Amino acid sequence: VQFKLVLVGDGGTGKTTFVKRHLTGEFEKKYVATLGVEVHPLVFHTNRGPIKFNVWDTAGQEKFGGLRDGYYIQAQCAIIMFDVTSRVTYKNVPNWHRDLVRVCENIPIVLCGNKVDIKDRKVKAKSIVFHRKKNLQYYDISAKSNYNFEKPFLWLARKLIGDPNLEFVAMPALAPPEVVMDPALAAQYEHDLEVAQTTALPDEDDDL
Amino acid sequence: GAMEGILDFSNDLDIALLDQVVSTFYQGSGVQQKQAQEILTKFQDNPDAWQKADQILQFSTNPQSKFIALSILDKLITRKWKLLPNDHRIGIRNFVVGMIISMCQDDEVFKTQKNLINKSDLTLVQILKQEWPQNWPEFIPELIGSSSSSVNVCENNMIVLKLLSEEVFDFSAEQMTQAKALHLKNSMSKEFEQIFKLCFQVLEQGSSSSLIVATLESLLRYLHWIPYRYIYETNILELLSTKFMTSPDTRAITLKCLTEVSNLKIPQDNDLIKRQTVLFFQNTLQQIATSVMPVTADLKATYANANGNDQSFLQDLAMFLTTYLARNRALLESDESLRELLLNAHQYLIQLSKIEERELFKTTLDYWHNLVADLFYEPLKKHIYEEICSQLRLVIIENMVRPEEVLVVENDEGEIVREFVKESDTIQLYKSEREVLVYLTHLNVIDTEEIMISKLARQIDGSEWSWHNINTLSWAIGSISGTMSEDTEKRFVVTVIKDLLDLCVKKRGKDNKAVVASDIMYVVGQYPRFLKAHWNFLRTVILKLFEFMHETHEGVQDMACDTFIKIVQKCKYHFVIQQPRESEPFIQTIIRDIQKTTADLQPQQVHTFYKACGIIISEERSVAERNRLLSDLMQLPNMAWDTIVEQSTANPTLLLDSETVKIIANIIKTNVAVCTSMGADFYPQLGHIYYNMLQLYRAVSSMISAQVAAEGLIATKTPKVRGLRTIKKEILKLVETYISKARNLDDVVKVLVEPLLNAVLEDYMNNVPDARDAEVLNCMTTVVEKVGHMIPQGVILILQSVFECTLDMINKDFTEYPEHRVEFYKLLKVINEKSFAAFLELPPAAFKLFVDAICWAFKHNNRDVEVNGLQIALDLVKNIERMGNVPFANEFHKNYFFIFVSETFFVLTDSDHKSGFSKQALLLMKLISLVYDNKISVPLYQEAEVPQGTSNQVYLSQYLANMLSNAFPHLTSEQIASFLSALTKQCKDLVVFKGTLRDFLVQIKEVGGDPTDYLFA
Amino acid sequence: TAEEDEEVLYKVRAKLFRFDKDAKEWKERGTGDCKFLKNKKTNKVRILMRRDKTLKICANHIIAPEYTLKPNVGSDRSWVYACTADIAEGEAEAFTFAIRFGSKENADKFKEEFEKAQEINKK
Ligand SMILES: Nc1nc2c(ncn2[C@@H]2O[C@H](COP(=O)(O)OP(=O)(O)NP(=O)(O)O)[C@@H](O)[C@H]2O)c(=O)[nH]1
Ligand SMILES: *[C@H](Cc1nnco1)n1cnc(-c2cc(C(F)(F)F)cc(C(F)(F)F)c2)n1
Ligand SMILES: [Cl-]
Ligand SMILES: [Cl-]
Ligand SMILES: [Cl-]
Ligand SMILES: [Cl-]
Ligand SMILES: [Cl-]
Ligand SMILES: [Mg+2]
């Protein structure tokens, strides 16, 4: 069984980057605006079995809004995203929330303040209070540093499965195969490798 | 594929096909879902798509199709309604109304298609915003009448009224003009007497139905704006606080209403009202105690179990209790008969405060802060809450979060390791907890000591020993520093340290010792007052920290270094004087052993150590002694430096060595560290290395360029080149750090600046883009900031070397070279502030690039760039104005005035720069006011473009009307003329001016906006 | 879980990247503990690496005798190599991997252990 999760929030807040990090492990530095919605299945392994989210990552730019609240129909949960380095994005949280709960009247929702890795934070900790009267969970997160990146999904999983002690668990690790490289491909591997060697790894000043 | 058929409007709409596409989208997956999504968006976006709405609503078997049909109508109603022929408006109203009536009368549809009904209701509300009451005066009377005919209709009417109240009062500010918002609010206000009558009647004649819940939901909204008499002069408080608290279906919403009631604007001198305010609270607490849980109940356990809606209920109770009591607890404090109510309410909060849920804890902690702050000031109040405060001490002490300073944490394997990253999201929490605990300690310092000291004893005896317990306690003890008397502090800290030393002896193994080490370090660092009074113990502390700098546990080591500097920041005077019974100031002892002390530390830890020594050395105000100390401190790096300079100068080969590049980098970093804490006092050390340092900057620069030549741009990624550039960056950082704190600016100009510029400018100018360091721009900003006024030719030289080449890096997109971008506009800003003459000497072509550069800046979304972009523009206009009537000013306005007006309007109106609205408005106001005040001497028009002697005001309006007409061709001429009339009039009142701009931004989003809206006052 | 039948020969913190040849860029695949595991029944040594917090597998492959660790041009603390059969995402698949460590010492220790594991697998 799987749950529909809608992800909403202003353009540039890091919605798609957040999801990608969870799908592939990657951090995408480019801002390519989402067009309407992109749907991605996302599975987590837990002590209560596997939980699957069908993530509806929606567009935050009005010009690219597509079906808008039409995306929210039959959502079973949601994440509302803002950017702690842009105050206008927090100011718009009540607008997103409004449009969301008009369609989805009783669903668990996490509010996420993204980009906490950035030094000059604009939306102070103390200012973030919108979630209280609306019963939203709140987390400071960073898709870039992975700070709290698992928290929104762990909470939603707990609320949807209805078990507060649910935890992520290590997925089983099957014995991997023994393959010998194809004699016919060894010339090409040499080439593909050399391009990889001579492309610099990103963020060489990071701790890892 | 077949699905694209719905996009051909030359044919009739195949509803079956539509439903298949929608279903493929909502219930499908993969490529098919994606294709379906694109099709639907194109369908939705077809501007005649609304014409199919009725057909869809009539024939579809898919509620999502109908939902989408209604989204198409909403878009039309919100944006193009007044474009429509009148009969299409009547038709649309009629079938939205009919569909709602229809769906409410079929019980099955009403039961199972709530999403569609809700959507239809909202769509209706959009029509009301356009049409009501002026062209629909009977809407409320008829809604009220229809409500009696059917339970379903009555319920749905409540949803409609809720949505209307939201759209009119809660969400109108950004979506409507000021005039239209006033019109609708007044209209709702005028008919609310009857709306309320229905509401109240429904609530009297029902218990816990969906009609009741719907009615209460609407009431929550009304409470945002209705006059208090509707609440206090009817029986409604009794109903909310008794009847509706008893059933759980109504309890959730009622409690939220009561919270909002507690925020109503209410007369303060009326005993009747006061009694009413007391009574509903009394009633409410009584219902909780008898229908939900008693005051003794374990709310921590209940929240954790997370049954049904319990978590949200507990949250909402916390919100209710904190909101009410912060406002009204004084109502309960003097009358003996109300004392039990006051305390029980607070006992519930004490129980709520034990819940494990950070965000809820913050909500309760905010209340406690409000309470204890009041008890700290207000006569005769604190005794009332003595027992509550005593329980609160325990809760806070037991839920202390890890301070910033404590760098060890327990991993998933039960090992005590250094943290991977900062716990940035608990910084505010720690501060909040400390604030409350400090107040609580002041309120009863005996109770606080007793609690801490006995909790500590149960750690030593073993009964309550754990890492969690020793930690929270230790953090709590450190956090209350400042609250006790020196005497009591003395005895207290002494007892605490003894007990923690005992734990350290008794608890063996690496994990235990790390925990306890971290805890003692935190505590002792928190009590400098004690250290200052107790030299022998201070000396012992510092020596132990030095021992910890040799620890293989990296958390402990790192914290030893932070704790050393934290203590030094507060106790440095005791290191610089010679203490009784010592043969030398302790700073001398530290410097002598620096090699041994720091031998096992990582470089950045060594630099921190050296920085700490600089703090102390700067306490010595005899210059000879200070310089001597400085000299001694820098002995190791200066000897390393001297040997490196002799090698380098003999032959640029040895510097290729990566081991040498690292050594150099760490010498400069050590200098930076000491400069940071010594500031102006660092100059003699800077002078010892300055000339050789700038020569090194040149030699390394040549190597970088050579390597890029031999290897390509990819060289800039290599460890060698990154290492070489680190040297350059640290050198730039050292000079910046020094100049930013310098007090002798004559020496800066006479000794430092010419060789700096000579070494850095041309090198920047003549490297390829990827090899230019943005730190050069950063260094120059500080140079200009501090001495720009003294070096006008120097400033000119800076512009010549960096302006055009940096602009050409950053003017192809908004993302490449992000640091250069940010530092570029900071430099232009300070040059424009301090050395405007530099821009006057530019050749006209280059000055044009400057204007282009500024306008480019405000098209960024990056706030760093945008903000400076707008400030530069503002400052430039001021600088030009300051010159007065001279040829440069006149040519500036002739060439650039309208470019600044148009570019500012562009970012104001494009929806992609909303973050800069305030400063955009300020600039626009400045620009318009220049003409309004006749501060522009020459005509802004040219030749016979317009009649001779035509005033610049008339031409400005003409220009703007024409600009807006072409840019927003859907506006009427009258909307445009009215807008500019209002705007130009208001060019001396920023708040009003901004409101007029915001009204304009609303009107450009639709057709038919009322031009009289701009008369709002 | 499927790791009780194995001995941990070496563990180190690392960041794993995979090369997207189309985009011509390295993309992170995961950060966490990279482990060298020897099956007690087959004596075959594998790399198994899981992401912090989610514990999802970001590498699962035999340390084949034919693999060779190569420097990356940008780093003195990383290795790049070609893997013909990784099952982290399930179906066996070929990748060019880069793995980076906190220090050069760590990177050098990895290589030493990697090559040891290769000789074990050769047996
Ligand atoms: N510093 C930092 N940058 C981040 C973080 N998360 C995302 N970004 C950056 O922010 C930019 C926008 O990210 P993106 O995921 O496209 O945002 P979005 O909310 O999906 N935009 P849209 O609603 O238009 O599809 C990207 O350049 C991305 O790299 C973060 O945690 N820290
Ligand atoms: C326990 C922690 C520990 N880790 N490794 C070895 O011990 N322990 C034992 N002594 C101390 C300690 C003593 C002092 C003294 F003696 F000066 F008071 C000071 C400190 C501190 F942290 F430097 F203040 C610690 N800790
Ligand atoms: Cl901001
Ligand atoms: Cl629907
Ligand atoms: Cl009344
Ligand atoms: Cl002092
Ligand atoms: Cl007109
Ligand atoms: Mg996106």
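We number chain A the same way Swiss-Prot does; the residues here are 9-216, in that order.
So this one's X-ray crystallography, 2.2 Å, going by the header.
Cβ coordinates come from backbone N, Cα and C, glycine included.
Feature annotation from Swiss-Prot assigns GTP binding site to A:18-25, A:36-42, A:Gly68, A:122-125, A:150-152; the stated evidence is experimental evidence. Counting only same-chain residues at least 6 apart in sequence, those with a Cβ under 8 Å from the Cβ of A:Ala151 (GTP binding site) are A:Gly22, A:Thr25, A:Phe26, A:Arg29, A:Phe35, A:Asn122, A:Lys123, A:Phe157.
Reduced to three states, the DSSP call for A:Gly19 (mutagenesis position) is coil. Residues within less than 8 Å, Cβ to Cβ, of A:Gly19 (mutagenesis position) and separated from it by at least 6 positions along the same chain comprise A:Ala41, A:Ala67, A:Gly68, A:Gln69, A:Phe72. According to Swiss-Prot, the mutagenesis experiment A:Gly19 to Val carries this note: Blocks DNA replication; when associated with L-69.
For A:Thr24 (mutagenesis position), the same-chain residues lying six or more positions away in sequence with a CB closer than 8 A to its CB are A:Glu36, A:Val40, A:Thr42, A:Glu46, A:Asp65. DSSP classifies A:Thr24 (mutagenesis position) as helix under the three-state reduction. The annotation that Swiss-Prot gives for the mutagenesis experiment A:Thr24 to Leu reads: Has low binding affinity for GTP and GDP. Almost completely abolishes interaction with BIRC5.
In Swiss-Prot, a published mutagenesis experiment is listed as A:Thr24 to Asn, annotated Has low binding affinity for GTP and GDP. Decreases nuclear import of proteins and RNA. Stabilizes the interaction with RCC1. No effect on nuclear location during interphase. Loss of activity in triggering microtubule assembly at mitotic chromosomes.
Around the Cβ of A:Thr25 (mutagenesis position), a 10 Å sphere holds 22 further Cβ atoms from the protein chains shown. As a published mutagenesis entry, A:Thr25 to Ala appears in Swiss-Prot alongside the note: Minor effect on the interaction with the alpha phosphate group of bound GTP.
For A:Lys37 to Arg, Swiss-Prot lists a mutagenesis experiment annotated as follows: Decreased acetylation. When secondary structure is read from DSSP and collapsed to three states, A:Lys37 (mutagenesis position) falls in the coil class. Sequence-distant neighbours of A:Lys37 (mutagenesis position): residues of the same chain at least 6 apart with a C-beta under 8 Å from its C-beta are A:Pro210.
Among the sequence features in Swiss-Prot, the mutagenesis site A:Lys37 to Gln is noted as follows: Mimics acetylation; enhances the nuclear export of RELA/p65.
Residues near A:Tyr39 (mutagenesis position) in space but far in sequence (CB under 8 A, at least 6 apart, same chain), listed by position: A:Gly20. Under the heading of mutagenesis, Swiss-Prot lists A:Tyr39 to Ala and annotates it as follows: Abolishes steric hindrance that traps the essential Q-69 in an unreactive position, and causes slow GTP hydrolysis in wild-type. Loss of one hydrogen bond with the gamma phosphate group of bound GTP.
In Swiss-Prot, the entry for mutagenesis A:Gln69 to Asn states: Unable to hydrolyze GTP. Increases binding to BIRC5 and promotes exaggerated spindle formation. The structure shown retains the original residue. Within 10 Å of the Cβ of A:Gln69 (mutagenesis position) there are 14 other Cβ atoms, across all protein chains.
Cβ-based neighbour count (10 Å, all protein chains) for A:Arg76 (mutagenesis position) stands at 20. When secondary structure is read from DSSP and collapsed to three states, A:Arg76 (mutagenesis position) falls in the helix class. For the published mutagenesis A:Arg76 to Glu, Swiss-Prot gives the following note: Probable loss of interaction with NUTF2. Loss of transport to the nucleus.
Neighbour list (A:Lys134 (mutagenesis position), Cβ cut-off 8 Å, at least 6 residues apart, same chain): empty. Reduced to three states, the DSSP call for A:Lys134 (mutagenesis position) is helix. Among the sequence features in Swiss-Prot, the mutagenesis site A:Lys134 to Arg is noted as follows: Loss of normal mitotic chromosome segregation and formation of sister chromatid bridges.
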For A:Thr21 (GTP binding site) and A:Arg76 (mutagenesis position), the CA-to-CA distance in whole Å is 17
What are the non-local neighbours of A:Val124 (GTP binding site), defined as same-chain residues 6+ apart in sequence with CB under 8 A from its CB?
-> A:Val92, A:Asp148, A:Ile149, A:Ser150, A:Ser153, A:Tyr155
By a simple count, how many Cβ atoms lie within 10 Å of the Cβ of A:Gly68 (GTP binding site), its own Cβ left out?
-> 24
Sequence order please: the recorded positions A:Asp18, A:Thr25, A:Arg76, A:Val124, A:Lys134, A:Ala151 that have their Cβ under 8 Å from a chain B Cβ, otherwise just none.
-> A:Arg76, A:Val124, A:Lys134
Inside 10 Å of the Cβ of A:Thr21 (GTP binding site), count up the other Cβ atoms and send me the figure.
-> 29
Out of the binding-site residues A:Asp18, A:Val40, the residue with the smallest number of other Cβ atoms within 10 Å is A:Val40
Those recorded positions, A:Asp18, A:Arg76, A:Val124: which ones have a Cβ sitting under 6 Å from ligand 1?
-> none
For A:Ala151 (GTP binding site): DSSP state (helix, strand, coil) | coil
